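Undergrad: What follows is a structure written as structure tokens; I'll ask about it next.
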Amino acid sequence: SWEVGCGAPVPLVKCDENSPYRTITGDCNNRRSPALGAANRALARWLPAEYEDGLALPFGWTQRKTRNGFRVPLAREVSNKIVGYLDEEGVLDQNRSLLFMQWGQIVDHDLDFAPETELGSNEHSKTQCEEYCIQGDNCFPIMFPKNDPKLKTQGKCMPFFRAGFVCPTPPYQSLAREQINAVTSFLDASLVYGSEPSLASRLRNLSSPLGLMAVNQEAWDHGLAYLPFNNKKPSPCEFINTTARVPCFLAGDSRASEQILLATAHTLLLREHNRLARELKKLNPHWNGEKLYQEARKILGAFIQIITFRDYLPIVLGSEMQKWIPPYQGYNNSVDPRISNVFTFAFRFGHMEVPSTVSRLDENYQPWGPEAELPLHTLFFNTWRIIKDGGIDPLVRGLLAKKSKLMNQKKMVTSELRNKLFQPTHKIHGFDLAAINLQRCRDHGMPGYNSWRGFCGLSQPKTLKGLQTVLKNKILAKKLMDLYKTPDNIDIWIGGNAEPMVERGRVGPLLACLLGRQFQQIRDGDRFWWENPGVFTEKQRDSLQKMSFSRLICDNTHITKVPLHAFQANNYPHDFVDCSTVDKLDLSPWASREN
Ligand code: HEM
Ligand SMILES: *[C@@H]1O[C@H](CO)[C@@H](O[C@@H]2O[C@H](CO)[C@@H](O)[C@H](O)[C@H]2NC(C)=O)[C@H](O)[C@H]1NC(C)=O
Ligand SMILES: *[C@@H]1O[C@H](CO)[C@@H](O)[C@H](O)[C@H]1NC(C)=O
Ligand SMILES: *[C@@H]1O[C@H](CO)[C@@H](O)[C@H](O)[C@H]1NC(C)=O
Ligand SMILES: *[C@@H]1O[C@H](CO)[C@@H](O)[C@H](O)[C@H]1NC(C)=O
Ligand SMILES: [Ca+2]
């Protein structure tokens, strides 16, 4: 009997079996198991969770508890010795735009979010973790290795709180601890609309029956809309410049303001919505707010899906694309659509594609102002640079005309993220995304590198020399062996990202397999997948397949020169062309005459 009949949530809902629209929660997608791929349920386990005590405590928690007979190395030490680098010269991806990085993050945010356990409010224990670096309960601090410069300027640790888990909040116990996915597993634009009822209605333009999203009432971008602002005081976007006092945005997803390009992308998405909704009203004046909201939402859902599957995944997965994600063959209700706990680490390959600077560029795609280029760390939680420093258009052109960082075995994660990350409530630009990722693999009970190699039908190196051969890199294998002792102990995030990239792709074979399999399932196990006979008409679909990111820019900003292929590295003006040469979204097939 599954000791299923956990957990006390999620406020179970009931389905309208002939509803033509998705729920907000993702309930009801799968008819026979309606909670599948819904938000606020456990991330799926492709392999059993691996905890120090079998149930909940992470490897590394108890100093004298080994993993396979070896101590697991400090996350920050792995980070310092392997992940970091000094010289940003030469690190850029010659064939991927910055938008490639950015769309990766957007997709990730559509799919998964394992928020921290919520116990630190109404209490200092959260501030005591930071202050005293005392491991316990949900405080699992990232301690500095001796020799860390941060030890000299920053104290003993970086604070880190364990992720939320189902059943959920109070600690224990019986089966293994299962982390929660706070968003819908479907690729459904949940980051624009929200994955909870509360949030989803708050976001909409209810006053007006046009079914627009709520827009900003204090700022505009050459008349084009901005996201609404967020109420929650204290605001990290306020905190990073108290003079400017500009708060974070309010999106479907709580992380929308984390970095300025994410907030930028979110802005394009909310606008396409209204562009569609109003366009729909024009062509169907009879439809109330709802019908327009849902029809706009649904097209946008399709937009995310299409760009992701037609434009993005092929240039991540490369040669392995075919093998894991073959041409669509319809909805299959036996396929598990849930995001796996491992995927949420495999998709953090993006972290190695983030470059050290962001640019604002002008209509000639030239530096915009005298500080056109800024270090990435000054743009974390930064809304004021958008509203008071030229709106989104200069940033969007940066997205097209600048390049992603290329992953590099000797230059993995820029120090902007590896030393200068900001976390709300923690005041400093002093955190380490890489170390966090490693501690979080352990927090989540991740099987090690070789377990996952084995899952994917790949060899499992057991010696330094075997690891050299798999990684095609002597020195990197030697560093990982020195720290981890056995490849069986290499944390998945670093193991997966250390593999050389597959031909025509940007991740290695292990991640290709973890990624590919997840993406296959989110497409095949989705009853509302755009191409699934019945979701859209044949004519809508010849039209949906017209859509493009170049197009979404052209229709939602004052940029009129775009590339046809927005994810490749494009230089102005040679690889740019005017907006009128880029196919439009022909909405004719949405015309409804109910005469
Ligand atoms: C400036 C760029 C970025 C910043 C500042 C950023 C920051 C972060 C932070 C703070 C977390 C939470 C880490 C934790 O506590 O475990 C995170 C998680 C994550 N990052 Fe990023 N990241 C960026 C880019 C990207 C990109 C480009 C991708 C993918 C292509 C990505 C994928 C993810 C995923 C999947 C998670 C886990 C989400 C979840 O299930 O909770 N990130 N990132
Ligand atoms: C805080 O934001 C303020 C407000 O925009 C920034 O100051 C602006 O920057 C330059 C020179 O200081 C001027 O062109 C603006 O008009 C300034 N405005 C004001 C009111 O001073 C300031 O640089 C930001 N500070 C940080 C640390 O990010
Ligand atoms: C809702 O729509 C009306 C009419 O277009 C507009 O004036 C109003 O500002 C909108 N409200 C918000 C918060 O978006
Ligand atoms: C649905 O997926 C399951 C498990 O992967 C498989 O057994 C089944 O054949 C698939 N259905 C169709 C119609 O292909
Ligand atoms: C750049 O990548 C695209 C796919 O993004 C590919 O078709 C093209 O051949 C590549 N360009 C170069 C110059 O290698
Ligand atoms: Ca989603």
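Numbers in chain A track Swiss-Prot; the residues on display, in order, are 118-712.
According to its header, the structure was obtained by X-ray crystallography, 1.9 Å.
Heads up, the Cβ atoms here are built off N, Cα and C, so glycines get one too.
In case it's useful when we look at the structure, here is the feature table from Swiss-Prot:
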type: MUTAGEN; residues: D225 to E; note: Partially bound heme and decrease in activity. Loss of heme binding and activity; when associated with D-375
type: MUTAGEN; residues: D225 to V; note: Partially bound heme
type: BINDING; residues: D225, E375, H468; note: heme b binding site
type: ACT_SITE; residues: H226; note: active site, proton acceptor
type: BINDING; residues: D227, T301, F303, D305, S307; note: Ca(2+) binding site
type: MUTAGEN; residues: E375 to D; note: Partially bound heme. Loss of heme binding and activity; when associated with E-225
type: MUTAGEN; residues: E375 to Q; note: Decrease in activity
Undergrad: Near the residue listed as 'active site, proton acceptor', which residues of its own chain have a C-beta under 8 A away, given they sit six or more steps off in sequence?
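TA: Listed in sequence order, they are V300, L308, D370, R372, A373, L379.
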Undergrad: Taking every protein chain in this structure into account, which of the recorded positions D225, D305 has the most other Cβ atoms within 10 Å of its Cβ?
TA: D305
Undergrad: Least buried of the recorded positions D227, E375, going by other Cβ atoms within 10 Å?
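TA: It is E375 that, of the recorded positions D227, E375, has the fewest other Cβ atoms within 10 Å.
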Undergrad: The record names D225, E375, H468 as the residues that bind heme b; what is their largest Cα to Cα distance in Å?
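TA: Pairwise Cα check on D225, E375, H468 gives a maximum of 14 Å.
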Undergrad: How big is the gap, in Å, between the Cα of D227 (Ca(2+) binding site) and that of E375 (mutagenesis position), rounded to a whole number?
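TA: Checking the Cα atoms of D227 (Ca(2+) binding site) and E375 (mutagenesis position) gives a distance of 15 Å.
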Undergrad: Say you check the Cα of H468 (heme b binding site) against those of the recorded positions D225, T301, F303, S307, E375; which is nearest?
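TA: Given the candidates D225, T301, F303, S307, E375, the nearest one is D225.
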Undergrad: Around the recorded Ca(2+) site, report the further residues of that chain (criterion: Cβ within 8 Å of the mean position of the Cβ atoms of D227, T301, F303, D305, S307; site residues excluded), sequence-ordered.
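TA: Residues close to the Ca(2+) site, other than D227, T301, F303, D305, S307: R139, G143, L228, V300, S302, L304, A306, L308, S312, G418.
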Undergrad: Looking only at C-alpha atoms, tell me how far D225 (mutagenesis position) is from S307 (Ca(2+) binding site), rounded to the nearest Å.
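TA: Answer for this pair: 11 Å between alpha carbons.
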Undergrad: Let me know the DSSP-derived helix, strand or coil state of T301 (Ca(2+) binding site), please.
TA: coil
Undergrad: Other than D225, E375, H468 themselves, what residues in this chain have Cβ atoms within 8 Å of the centroid of the heme b site's Cβ atoms?
TA: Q222, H226, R372, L379, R465, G467
